[PDB]
Amino acid sequence: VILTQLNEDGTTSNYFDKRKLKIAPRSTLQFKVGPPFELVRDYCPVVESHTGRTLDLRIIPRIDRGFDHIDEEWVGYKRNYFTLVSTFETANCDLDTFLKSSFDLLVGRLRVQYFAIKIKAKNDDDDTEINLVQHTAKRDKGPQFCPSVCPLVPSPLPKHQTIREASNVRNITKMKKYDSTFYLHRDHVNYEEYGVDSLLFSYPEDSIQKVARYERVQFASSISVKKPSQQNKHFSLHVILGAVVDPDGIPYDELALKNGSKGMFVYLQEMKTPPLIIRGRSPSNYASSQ
DNA sequence: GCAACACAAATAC
DNA sequence: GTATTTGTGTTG
């Protein structure tokens, strides 16, 4: 009934079929590593502005809740939360040098203001976009929002155990413990080490995430999860790394900048999951039906 | 179909 | 021992 795999940090992922077994909402068995992501493609190259060297980038994503590996499929539930986290790394550039430098897109050169990640859900068979929704811990007693573009600096991806432990931290002391893992506070650096043109000082806010954490995410409540044939639809979750630029023929999305002008999230790399099945709200997807 | 409302069980403190 | 968080039962 429960299939167990050892995660890289020594935690376990425990895959069970919610049609055959109900587990408590807050059980650690609800936390598990989801499907691995694969490269879709690389898009616009990025180069350091004086040396001219190309920045070698890699998205590092993981799902830590909401998907089980059952009967050779990755399976999620429409009514339940999933968690998707990602960082990116720059193989040829250490963080401290990276934040002091400046980077252009090699399209003939747009300045990168900052790097950022966004997620999307798609119908994997036709590439149609599928709406995602997020809640706060308060769920219906709090606001719903759509996943947002998250400015990020490069960082290792925290272990599954760390994502787990930080999922519902209220206490102020425990927050301090995790702060350095999830955030870079720009206001706390020595300003005199940085040039006016440095990458770090073109990020939009002082609080910069090192890890994009999309928690309490759900497929929109209106998505059809089956085809007309009653076969299950196949969905996929995508992580896109972009460079935000000021636009004053390559793939990009428009973004509402801080100053209010229209910017461009210019695509740099994209990864995605293998096909995913999502089980709808029907009683037959649940063990209580039996 | 689905929003809103309900119950319950383990975590966080 | 209390409040919170979240899977999932029920309603109309």
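All residue numbers given for chain A refer to Swiss-Prot; the residues shown span 33-139, 146-286, 294-335 in order.
Just so it is clear, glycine is given a Cβ too, placed from its N, Cα and C backbone atoms.
The Cβ of A:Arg58 (mutagenesis position) lies under 8 Å from the Cβ of no residue that is in the same chain and 6 or more residues away along the sequence. In this structure, A:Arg58 (mutagenesis position) belongs to neither helix nor strand by DSSP; it is coil. Mutagenesis annotation in Swiss-Prot: A:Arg58 to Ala, described as Reduces DNA-binding by 65%; the structure shown retains the original residue.
For A:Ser59 (mutagenesis position), other Cβ atoms within 10 Å of its Cβ number 9. According to Swiss-Prot, the mutagenesis experiment A:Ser59 to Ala carries the following note: Reduces DNA-binding by 86%.
Record note (Swiss-Prot), mutagenesis A:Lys110 to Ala: No effect on DNA-binding but strongly reduces progress through meiosis and sporulation. The unchanged residue is displayed. Around A:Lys110 (mutagenesis position), the same-chain residues at least 6 positions away in sequence with a Cβ under 8 Å from its Cβ are A:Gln256, A:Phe257, A:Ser259, A:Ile261, A:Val263, A:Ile323, A:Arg324, A:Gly325, A:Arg326.
Around the Cβ of A:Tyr113 (mutagenesis position), a 10 Å sphere holds 18 further Cβ atoms from the protein chains shown. Among the mutagenesis results in Swiss-Prot, A:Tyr113 to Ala has the note: Reduces DNA-binding by 80% and abolishes sporulation. The residue drawn here is the original one.
In Swiss-Prot, a published mutagenesis experiment is listed as A:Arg202 to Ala, annotated No effect on DNA-binding but strongly reduces progress through meiosis and sporulation. Note: A:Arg202 (mutagenesis position) has non-local neighbours A:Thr43, A:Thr60, A:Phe63, A:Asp96, i.e. same-chain residues 6+ apart with C-beta under 8 A of its own C-beta. A:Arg202 (mutagenesis position) falls within a helical segment according to DSSP.
Looking at Swiss-Prot, you'll find the mutagenesis A:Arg208 to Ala noted as follows: Reduces DNA-binding by 50% and abolishes sporulation. Mapped onto three states, the DSSP output places A:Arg208 (mutagenesis position) in coil.
Note: the CA-CA distance between A:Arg208 (mutagenesis position) and A:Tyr113 (mutagenesis position) rounds to 19 Å. The Cβ of A:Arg208 (mutagenesis position) has 7 other Cβ atoms within 10 Å, all protein chains considered.
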